[PDB]
Amino acid sequence: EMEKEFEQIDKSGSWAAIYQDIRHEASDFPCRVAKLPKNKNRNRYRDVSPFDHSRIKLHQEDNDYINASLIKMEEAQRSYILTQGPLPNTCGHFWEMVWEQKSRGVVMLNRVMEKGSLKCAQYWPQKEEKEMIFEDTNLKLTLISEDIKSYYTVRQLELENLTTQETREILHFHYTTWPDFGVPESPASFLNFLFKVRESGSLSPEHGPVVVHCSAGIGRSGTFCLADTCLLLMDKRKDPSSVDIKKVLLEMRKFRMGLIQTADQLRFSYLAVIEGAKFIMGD
Ligand SMILES: O=C(O)C(=O)CC(=O)c1cccc(N(Cc2ccccc2)Cc2ccccc2)c1
């Protein structure tokens, strides 16, 4: 099993070597729209841009920009929208995308503040008595219920389109225990988190693409999607041992850059898949 390859690389400390080879092999496409002047204040980092060909477009005649990408995995029959953590003035855009893409869940893999810095705006209401209104995009957001477990929190939210007045239930899966530095020592919690997300139906076909984000929506985000797809693939392929992470990862990077930003992240990704493989597809 890929577990062997894992141990091989480990026994060679060749992770940075493997990871670098991928960074080199990765796809590179234009981001002309993201780089436009008007969309300047709509981006978080200078080096985290969505390719033009796979960027999600807002349905507003004004400016249709938002730093988010549609990662479509054909064989796995899965889709994910990776985006950057919302900025003070892109929260309305964020939720508009959620609404227009008919998403069911939003996955947050970061904490509002990490290392004494803000990593994104408080884009969802913390108290049910105090809803949130995004005047620019005319959407109302209401906290229905929160469930704080030891490693993550899950929230039910009501999103209403003030224009039409239709209402939708959005699940917010927030992974709150990812460490400030490095990656988890054990993939255990991360996997239960993934499974809870699946169990909700947010990744399922009868719904729009789940919306995933982190700090740049590429570091931990990529890991979340890479692990999901790989497991799903070992789940349907006649030959599970034929699922190649390195291969799946590059397919994914054809839709958004920066998935897996470090070698430890990669190693960790391998771990997650391997362990998850056992727990799911038997040993
Ligand atoms: O948790 C994760 O995995 C992340 O994904 C974390 C992250 O939010 C994220 C994203 C983009 C960039 C960065 N910098 C910050 C910087 C950039 C430009 C100028 C000054 C500072 C690091 C850097 C990386 C690669 C090349 C060059 C720099 C962090």
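In order, the residues displayed for chain A correspond to 2-284 in Swiss-Prot numbering, which applies throughout.
Even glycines carry a Cβ here, placed using N, Cα and C.
The following features are taken from Swiss-Prot:
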type	residues	note
ACT_SITE	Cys215	active site, phosphocysteine intermediate
BINDING	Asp181, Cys215, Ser216, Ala217, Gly218, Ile219, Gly220, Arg221, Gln262	substrate binding site
DOMAIN	3-277	domain 'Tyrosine-protein phosphatase'
MUTAGEN	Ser50 to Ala or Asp	No phosphorylation
MUTAGEN	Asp181 to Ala	Substrate-trapping mutant
MUTAGEN	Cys215 to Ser	Catalytically inactive mutant; abolishes sulfhydration
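Everything Swiss-Prot records as a feature, shown here on the structure.
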{"residue": "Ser50", "record": "mutagenesis position", "Cβ within 10 Å": "22"}
{"residue": "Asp181", "record": "mutagenesis position", "Cβ within 10 Å": "8"}
{"residue": "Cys215", "record": "mutagenesis position", "Cβ within 10 Å": "26"}
{"residue": "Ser216", "record": "substrate binding site", "Cβ within 10 Å": "21"}
{"residue": "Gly218", "record": "substrate binding site", "Cβ within 10 Å": "31"}
{"residue": "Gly220", "record": "substrate binding site", "Cβ within 10 Å": "20"}
{"residue": "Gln262", "record": "substrate binding site", "Cβ within 10 Å": "21"}
Inter-residue Cα distance where the pair is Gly218 (substrate binding site) and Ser50 (mutagenesis position), in Å: 10
Maximum Cα-Cα separation (Å), residues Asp181, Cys215, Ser216, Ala217, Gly218, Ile219, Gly220, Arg221, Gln262 listed as binding substrate: 16
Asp181 (mutagenesis position) and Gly218 (substrate binding site), Cα-Cα, nearest whole angstrom: 16
Recorded positions close to ligand 1 - of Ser50, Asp181, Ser216, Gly218, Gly220, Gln262, only those whose C-beta is under 6 Å away: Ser216, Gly220, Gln262
